[PDB]
Amino acid sequence: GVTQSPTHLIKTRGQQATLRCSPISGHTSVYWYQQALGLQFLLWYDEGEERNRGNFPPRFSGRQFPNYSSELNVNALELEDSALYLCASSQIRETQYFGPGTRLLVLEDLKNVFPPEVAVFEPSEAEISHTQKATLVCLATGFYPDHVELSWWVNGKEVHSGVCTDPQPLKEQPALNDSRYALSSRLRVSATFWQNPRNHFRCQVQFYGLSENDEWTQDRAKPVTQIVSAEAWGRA
Amino acid sequence: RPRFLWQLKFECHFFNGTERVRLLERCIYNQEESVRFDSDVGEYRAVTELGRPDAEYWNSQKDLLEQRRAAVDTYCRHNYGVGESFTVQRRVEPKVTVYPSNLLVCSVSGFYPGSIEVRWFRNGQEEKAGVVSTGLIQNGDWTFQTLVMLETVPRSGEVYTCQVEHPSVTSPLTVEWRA
Amino acid sequence: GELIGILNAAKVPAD
Amino acid sequence: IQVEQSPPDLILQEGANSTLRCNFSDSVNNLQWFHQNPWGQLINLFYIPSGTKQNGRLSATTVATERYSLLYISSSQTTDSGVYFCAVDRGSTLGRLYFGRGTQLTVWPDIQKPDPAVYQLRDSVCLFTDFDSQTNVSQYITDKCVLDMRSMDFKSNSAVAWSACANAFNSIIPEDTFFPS
Amino acid sequence: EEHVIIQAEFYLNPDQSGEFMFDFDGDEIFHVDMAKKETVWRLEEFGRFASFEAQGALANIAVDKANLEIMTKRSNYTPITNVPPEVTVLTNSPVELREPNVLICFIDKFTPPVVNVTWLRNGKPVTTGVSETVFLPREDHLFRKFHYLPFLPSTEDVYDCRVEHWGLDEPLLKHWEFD
Ligand code: NA
Ligand code: NA
């Protein structure tokens, strides 16, 4: 598959970003697209050469290396540059295959960047008696920005069956051009399964924050990229 | 010092405007055609052994075929439409003069397009026998020309008429030459 | 005015 | 140059069929249909310049001269939820796709044996669950979402509220939800 | 058959010459200037009715050039056989003294698309007003080409299109005089 780095990036107005892409082995063409507020076309490379370019300032620029991986580089970043930047490879004029994207956020400053707090809520006794099913709920609150990935782990192994996480998150203070965020997810297993003290249930959130090299202006903890989690053993 | 040539030609063949359309994609190495996509066949065929690996490789890229098979509408008929007004419906009026080179010459120059009918008349009556032509000459600047010649000794008091019919005139052009 | 369409040159197989 | 999709969004119940449409203003070398999941991963469904193609419950038709494409989803499924793009390889531009704005699709489960209930959990946190897919949830209260216990062929809707339950859900909850404690 | 549109591209090594052109019934609609990277219409007025995005041509040429290289190795470096041109000199319209006119040098049925062409007036080079087409495709995969020289018809003057091509032993010199 097509790969991209990095997955997320926060940047302050006026800084510069470098995004990486590798095409599918065999593919010799690379396409960059910007998806903001439907995708817009940025650049096309084949065999190391810029073949074509969309309607973007010279601030946006890139290149492709001899092994066909490429770099997109943006320079005098603006708030409007905030977007999912997608990379694709293909044989010319054939099917396009897309990578997972670089989710790039450009802010005026970082002072409003907060990691989440994470907590887990054990199933009610009322549910189990009623349905023979147990729903754990995880809550991730107070984060900004919306750059999070939530996963459940049961006995140290990732789980998708029986899981729902919110399509996309809600603002802690709805009327506010800068609010913090919340997100919930449920995990449902059977009655007997939760009622078994050996079983370990972990909810976790991967927060994508500031990097080690970001300038920090504030007194509180530096809101770096990290993992906040909560756990709960099955109560018999 | 040795030369090596590659040619790629996409040929759109139109029969009665856009009713029947054939697409011909041809690769030519040093004057020898090696492989083609003919919309009439629906896949790449090697013409020579040279082109055999290209036909097999390309025939296994399903996207490419699907694309070529629709090119008859997406490409051929499309370009016809874009270009109709200044290619297909281009009309330039022929400039017709008649002079004796005996032998009467009817020159028909600067016309478009290439279909034309040139006739001679000795006293208002046809002369298909004795008619020598250069054939249609393509000038390279979107005009054609032709010279049509009649072998006759001109007896004075006679009339000779060069009649020219061409899509650029509703009724034909006639130049006369007397005495 | 209106745009003329292009067919892409197919790459012959490598090696 | 212009690529119109219809409709702009759509809500189905699992098992329903529909047609997504795409109209475009110029000749197009090829046309491609994508599914984009919430994480942002685009998946190609069809490379289709002309004719009709089937792949399972999905099929597509492109009529090149008329300049439209239809995308058929038979027997819809919760996993089909996401955004559907037609994108277009304009015949006069090499190496570029032009995207429409997408059609957002949401497919909710067909809850055959509803058991609407509201529960309170310990570490706040109320859980409205097991209600059928026609229930709207009023907007801390999250929207509904399906979960699939894939291996016992069981799906259920739920929502969450925090900062007692009976207040939180208000919002037309079924005429006989199960409310303990 | 009624009409034919041809998208024609060629690449010549080791000269590193590339051409991309559109042909309608044997006339050029446009070609791409590789150096300046712009569409050059055979007649200026075509640029009103139509556009072509030149970047697409440059891409095709890159691929053509890579294809040629692979194709050269496959044929074990079989070089092209020189095919020498046929040359006709001829005028725009029928010649008359003191009335302006154009000499057409038509060069046809040659291959590798490389020629050197000079007009000579009374044995000496002329280059005032000269213009030329690019190389034009033929169905036998050879080439045509046109050279133009505006001139004032006179009674003294002898003209020569001198064509150099590797398929010939000595430069071909083609006489034209007003008789
Ligand atoms: Na007359
Ligand atoms: Na005259």
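Residue numbering for chain E follows Swiss-Prot; the residues present correspond to positions 28-206, in that order.
Determination method: X-ray crystallography, 2.6 Å.
Note that Cβ sites are derived from N, Cα and C of the backbone, with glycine treated the same way.
Swiss-Prot annotations:
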type: MUTAGEN; residues: E:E65 to K; note: Impairs the interaction with HLA-DM complex, CLIP dissociation and peptide exchange
type: MUTAGEN; residues: E:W68 to F; note: Decreases the interaction with HLA-DM complex and peptide exchange
type: MUTAGEN; residues: E:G74 to S; note: Increases the interaction with HLA-DM complex and peptide exchange
type: MUTAGEN; residues: E:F76 to W; note: Increases the interaction with HLA-DM complex and peptide exchange
type: MUTAGEN; residues: E:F76 to A, S, V or L; note: Impairs the interaction with HLA-DM complex, CLIP dissociation and peptide exchange
type: MUTAGEN; residues: E:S78 to D or H; note: Decreases the interaction with HLA-DM complex and peptide exchange
type: MUTAGEN; residues: E:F79 to A or C; note: Increases the interaction with HLA-DM complex and peptide exchange
type: MUTAGEN; residues: E:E80 to A; note: Increases the interaction with HLA-DM complex and peptide exchange. Decreases the affinity of the interaction with TCR by more than five-fold
type: MUTAGEN; residues: E:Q82 to A; note: Decreases the interaction with HLA-DM complex and peptide exchange
type: MUTAGEN; residues: E:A93 to L; note: Decreases the affinity of the interaction with TCR by more than five-fold
type: DOMAIN; residues: E:112-204; note: domain 'Ig-like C1-type'
type: MUTAGEN; residues: E:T115 to R; note: Decreases the interaction with CD4
type: MUTAGEN; residues: E:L117 to R; note: Decreases the interaction with CD4
type: MUTAGEN; residues: E:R125 to A; note: Impairs the interaction with HLA-DM complex and peptide exchange
Helix-strand-coil residue split for the domain 'Ig-like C1-type' (E:112-204), DSSP-based: 0 helix, 52 strand, 41 coil
Mutagenesis positions among E:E65, E:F76, E:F79, E:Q82 whose Cβ lies under 8 Å from any chain B Cβ: E:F76
Alpha-carbon distance [E:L117 (mutagenesis position); E:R125 (mutagenesis position)] in Å: 17
Candidates E:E65, E:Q82, E:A93, E:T115 (mutagenesis positions) - the one closest to E:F76 (mutagenesis position) by CA: E:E65
E:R125 (mutagenesis position): tally of other CB atoms within 10 A of its CB: 7
Subset of mutagenesis positions E:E80, E:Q82, E:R125 within reach of chain C (CB-CB under 8 A): E:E80
Subset of mutagenesis positions E:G74, E:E80, E:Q82, E:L117 within reach of chain D (CB-CB under 8 A): E:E80, E:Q82
Distance check against E:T115 (mutagenesis position) for the mutagenesis positions E:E65, E:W68, E:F79, E:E80, E:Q82, E:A93, keeping those with Cα within 10 Å: none
Filtered E:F76, E:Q82, E:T115, E:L117 - mutagenesis positions with C-beta under 8 A from chain A: E:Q82
DSSP-derived structure type at E:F76 (mutagenesis position), helix or strand or else coil: helix
Inter-residue C-alpha distance, E:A93 (mutagenesis position) and E:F79 (mutagenesis position) (nearest angstrom): 24
Closest of E:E65, E:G74, E:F79, E:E80 to E:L117 (mutagenesis position), Cα positions, mutagenesis positions only: E:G74
Length of the line joining the Cα atoms of E:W68 (mutagenesis position) and E:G74 (mutagenesis position), in Å: 6
Least surrounded among the mutagenesis positions, given as E:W68, E:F76, E:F79, when other CB atoms within 10 Å are counted: E:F76
Local Cβ density at E:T115 (mutagenesis position) - other Cβ atoms counted within 10 Å: 14
C-beta crowding around E:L117 (mutagenesis position), within 10 angstroms: 16
Those residues of the chain, 6+ apart, with a Cβ under 8 Å from that of E:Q82 (mutagenesis position): E:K64
